[PDB]
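Chemist: This structure is in structure tokens; I'll ask about it shortly.
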Amino acid sequence: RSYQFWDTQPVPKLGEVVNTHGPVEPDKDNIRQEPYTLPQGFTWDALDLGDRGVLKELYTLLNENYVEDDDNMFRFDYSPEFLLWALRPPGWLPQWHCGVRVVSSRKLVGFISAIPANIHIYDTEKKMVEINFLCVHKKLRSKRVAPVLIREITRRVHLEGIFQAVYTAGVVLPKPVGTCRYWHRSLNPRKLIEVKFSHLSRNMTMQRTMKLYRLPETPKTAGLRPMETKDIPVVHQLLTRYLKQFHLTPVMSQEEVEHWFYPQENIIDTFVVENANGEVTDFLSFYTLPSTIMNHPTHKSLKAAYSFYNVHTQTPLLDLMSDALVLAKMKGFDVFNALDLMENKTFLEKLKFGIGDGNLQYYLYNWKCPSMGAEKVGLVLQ
Ligand SMILES: CCCCCCCCCCCCCC(=O)SCCNC(=O)CCNC(=O)[C@H](O)C(C)(C)COP(=O)(O)OP(=O)(O)OC[C@H]1O[C@@H](n2cnc3c(N)ncnc32)[C@H](O)[C@@H]1OP(=O)(O)O
Ligand SMILES: Cc1nn(C)c(C)c1CCOc1c(F)cccc1-c1ccc2c(c1)c(CN(C)C)nn2C
Ligand SMILES: [Mg+2]
């Protein structure tokens, strides 16, 4: 409708037909040197996530105050080591871990982050940032703190000479460049139904539901194994080639591919397929992100795996994704989550995913381009 903060920003208007490609406003040769002012009694604090205490403050802020589902029944519970993986990739900067503290008690009440990313958007590649983990404490909601955090990260990114950003959100803002539905594949239906993430079809009993969701105990594809250090270059080569077919994608160096894919227990899993010749031809990956089951007496945490990047050249994608489900089930996950981006629509129904109840919107800051279908979005943010 109208957007008091967003209408002031270099982004297209909702329902502006965009034909051109490029920035919304010219690049700045003078940047504001003073931080934006917070309301009385609050202060900025850049968070040193290498200090275990401070990282545990951020873990607690997000565990108590970050994204919930539409029913206010589940809340993300990013672990401390996951936060390090997501917030310290190659090129991370300390001033881009932007905290807000109560001056008197020092309590952490706000956060926003930027990390650097090279982004391929249609026929342009540009150095941008990815914005994530914007959070204001429940007690501070609806006081227009969020646009101060957004302006302040913007200023800190401008100081580094960067004028574009990419970000996702559940809410509709001016103006999505793509819209993706999330979908969910049940791995432990009795639990999912007990905690009311899922319901039992009116037309299926529990016994039938367990059989419907049952998977084999070991993956089908020959030569599947975890990614090792020797696979970093071929994973990088495969992913670079595979991404060319999408219109919004990252461009990762070999060091960024090692950061984002080399396995870390309970954070990131990557498995490659190594054929009879010793060549790696395919890989699957998914990250670990549990959700707190709010106010529930029994089950406290929902264990969820999320589809990350899956590259196929010799193994059909259908089988690579069946493999990912099997591996997730083996590792104790309750549910396997995926978006309808890249070629995912080719497998979601076939593999018994059910559609969820919302959208994840994709956005660029200060770049106008035409919007794209979900199938052409080739970028996954944590
Ligand atoms: C060149 C560099 C550029 C870098 C910057 C690029 C842009 C980055 C943008 C950030 C990308 C974030 C990526 C992620 O992390 S998405 C994850 C966002 N986090 C959560 O959903 C956690 C739970 N919720 C919260 O912590 C608060 O509800 C948040 C902080 C989300 C809003 O706090 P609060 O509810 O207390 O609101 P307010 O009164 O202070 O502010 C109201 C204003 O804020 C606009 N709003 C509300 N939600 C969002 C949102 N998710 N993206 C952008 N704008 C949002 C809203 O339309 C209104 O603007 P307008 O309608 O008046 O215009
Ligand atoms: C389980 C569960 N626990 N909670 C607390 C929720 C919301 C679910 C639903 C999770 O739905 C997704 C999925 F199935 C696959 C891929 C992405 C998602 C998703 C959706 C909305 C999302 C995100 C990520 C992110 C994280 N980041 C910015 C991408 N922010 N918001 C607003
Ligand atoms: Mg607020």
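Using the numbering of Swiss-Prot, the residues shown for chain A are 115-496, in order.
Quick reminder: no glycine exception, Cβ is built from N, Cα and C everywhere.
Below are the features listed in Swiss-Prot for this protein:
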BINDING   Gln118, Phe119, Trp120, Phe247, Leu248, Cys249, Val250, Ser256, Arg258, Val259, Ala260  tetradecanoyl-CoA binding site
MUTAGEN   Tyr180 to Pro  Abolished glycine- and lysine-myristoyltransferase activities
MUTAGEN   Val181 to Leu  Reduced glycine N-myristoyltransferase activity
MUTAGEN   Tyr192 to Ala  Reduced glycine N-myristoyltransferase activity
MUTAGEN   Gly492 to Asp or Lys  Reduced activity
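Are these features on the surface or tucked inside, and what are their neighbours?
Modeler: For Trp120 (tetradecanoyl-CoA binding site), other Cβ atoms within 10 Å of its Cβ number 15.
Just so you know, the Cβ of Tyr180 (mutagenesis position) picks up 17 other Cβ atoms within 10 Å once every protein chain is counted.
In this structure, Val181 (mutagenesis position) belongs to neither helix nor strand by DSSP; it is coil.
Annotation for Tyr192 (mutagenesis position): spatial neighbours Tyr173, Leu176, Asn177, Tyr180, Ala200, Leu403, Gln496, criterion Cβ-Cβ under 8 Å with sequence separation of six or more.
Secondary structure at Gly492 (mutagenesis position), taken from DSSP and collapsed to helix, strand or coil, is coil. In sequence order, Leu357, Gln359, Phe360, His361, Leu362, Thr363, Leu455, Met456 are the residues near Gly492 (mutagenesis position), counting only same-chain partners six or more apart with C-beta under 8 A.
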Chemist: Neighbour count, 10 Å Cβ-Cβ cut-off, for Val250 (tetradecanoyl-CoA binding site): what number do you get?
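Modeler: So the number of other Cβ atoms within 10 Å of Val250 (tetradecanoyl-CoA binding site) is 21.
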Chemist: To the nearest whole angstrom, state the Cα distance for the pair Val250 (tetradecanoyl-CoA binding site) and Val181 (mutagenesis position).
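Modeler: Each residue's Cα considered, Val250 (tetradecanoyl-CoA binding site) and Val181 (mutagenesis position) end up 10 Å apart.
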Chemist: From the Cα of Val181 (mutagenesis position) across to the Cα of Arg258 (tetradecanoyl-CoA binding site), what is the distance in angstrom?
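Modeler: Given the Cα positions, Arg258 (tetradecanoyl-CoA binding site) is 18 Å from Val181 (mutagenesis position).
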Chemist: Can you tell me the three-state DSSP label for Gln118 (tetradecanoyl-CoA binding site)?
Modeler: coil
